[PDB]
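To start, the structure under review is shown below, and the notes come after it.
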Amino acid sequence: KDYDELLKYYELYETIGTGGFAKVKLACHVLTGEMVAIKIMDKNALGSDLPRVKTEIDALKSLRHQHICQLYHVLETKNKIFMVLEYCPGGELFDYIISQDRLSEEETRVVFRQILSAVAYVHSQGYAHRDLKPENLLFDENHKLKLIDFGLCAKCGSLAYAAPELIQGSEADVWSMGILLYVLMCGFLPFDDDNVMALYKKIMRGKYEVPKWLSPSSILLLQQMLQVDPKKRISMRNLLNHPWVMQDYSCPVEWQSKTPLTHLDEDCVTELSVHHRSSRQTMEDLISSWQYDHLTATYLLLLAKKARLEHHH
Ligand SMILES: CC(=O)c1cnc2ccc(-c3cc(Cl)c(O)c(Cl)c3)nc2c1N[C@H]1CC[C@H](CN(C)C)CC1
């Protein structure tokens with residue numbers, strides 16, 4: 001059905017979630033045996049939103065990072081688009097916050113530093129996410145955060161998280177992270193309403209309830225981030241070494257990628273070459289074209305698998 005080219009490389013399991021655009025399916029890469037998440041999108045249903053998909057894809061191909069969900073493979077058929085992705089079995093941050101009611105300040109800070117690491121890195125590559133919220137943050141197996149959903153990425157998004165300058169890009173991501181921070185620590189939104197007009201007025205007004213359990217430090221950070229005028233809003237630079245962010249850390253936030261593809265792994269390349277019937281030298285030329293085809297998927301999946309084993313050795 002144009003699924004059958006995909007079934008060459010993967011065997012599909014159950015649907016794990018949906019979004020406006022896409023169905024997400026658990027899958028297994030047959031050759032490596034690695035679990036993956038596959039994002040299936042119908043081009044005909046996408047309709048006039050198709051360019052956002054091509055923005056999403058080009059962005060994910062340019063980002064490689066510990067807190068950004070890795071893309072392994074992009075397949076296009078007549079009707080569908082498939083994105084093969086890192087499987088994050090922990091689910092959304094949103095569900096976690098709800099299971100705890102709210103997070104302790106100390107725990108908020110662990111989460112927040114990983115968000116900041118990912119977000120500062122996204123910016124260092126010239127993007128703005130524009131849809132930061134805890135539905136778009138996932139825990140992988142190690143309980144580490146991965147940022148997802150780059151469809152509104154720019155080189156928009158939910159209203160409750162949207163910056164006032166945007167409802168009428170670096171500064172805007174700071175506003176949304178400000179909203180995130182409120183939710184982690186409080187368990188509800190600073191601006192909420194059943195009426196969008198009422199909600200809009202609350203956002204522009206910029207006044208929210210400050211609960212008793214918050215620290216003065218965190219309160220101040222909130223007001224620095226939740227400045228309505230982007231000019232007065234705190235910059236990313238200063239967020240990265242902010243005193244609250246560093247409380248009880250000798251390490252300010254390391255946003256740089258710990259996972260560049262500096263050079264090719266011998267074990268992985270060797271393994272690839274045997275299956276592919278080519279020498280390691282030939283295979284090294286092939287991999288470096290980086291087409292996010294099946295060769296790319298298999299190399300990256302093999303690398304992901306090696307890294308996992310090496311952590312228990
Ligand atoms: C539920 C689960 O356990 C799980 C496990 N592993 C994953 C691995 C990658 C992606 C993924 C999803 C989207 Cl929509 C992306 O754009 C990207 Cl880049 C990755 N999602 C999941 C994943 N996501 C589900 C499916 C629905 C999606 C929901 N809304 C868009 C809010 C997010 C939650």
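Start at 1 and count along the chain as shown; that gives each residue its number.
If you check the header, you will see the structure was determined by X-ray crystallography, 2.6 Å.
Quick reminder: no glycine exception, Cβ is built from N, Cα and C everywhere.
Swiss-Prot lists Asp131 with the feature active site, proton acceptor, giving sequence analysis as the kind of evidence. The ATP binding site annotation in Swiss-Prot covers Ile16, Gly17, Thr18, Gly19, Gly20, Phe21, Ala22, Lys23, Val24, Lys39 and rests on sequence analysis. Swiss-Prot documents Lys39 to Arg (Swiss-Prot position 40) as a published mutagenesis change and attaches the note Loss of kinase activity.
The 10 Å shell around the Cβ of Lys39 (mutagenesis position) contains 22 further Cβ atoms across the protein chains shown. By the rule that a residue counts when its Cβ sits under 6 Å from some atom of ligand 1, the recorded positions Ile16, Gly20, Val24, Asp131 yield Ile16, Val24. The distance from the Cα of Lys155 to the Cα of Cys156, across a stretch of 12 residues left out of the model, is 14 Å. The model of this deposited entry stops at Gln168 and resumes at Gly169, leaving 5 residues out; those two Cα positions are 13 Å apart. Across the residues the record lists as binding ATP (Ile16, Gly17, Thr18, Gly19, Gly20, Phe21, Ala22, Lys23, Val24, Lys39), the two Cα atoms farthest apart are 14 Å from each other. Ranking the binding-site residues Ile16, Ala22, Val24 by other CB atoms within 10 A of the CB puts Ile16 at the bottom. Listed in sequence order, the residues of the same chain lying 6 or more apart from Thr18 (ATP binding site) and placing their CB within less than 8 Å of its CB are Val24.
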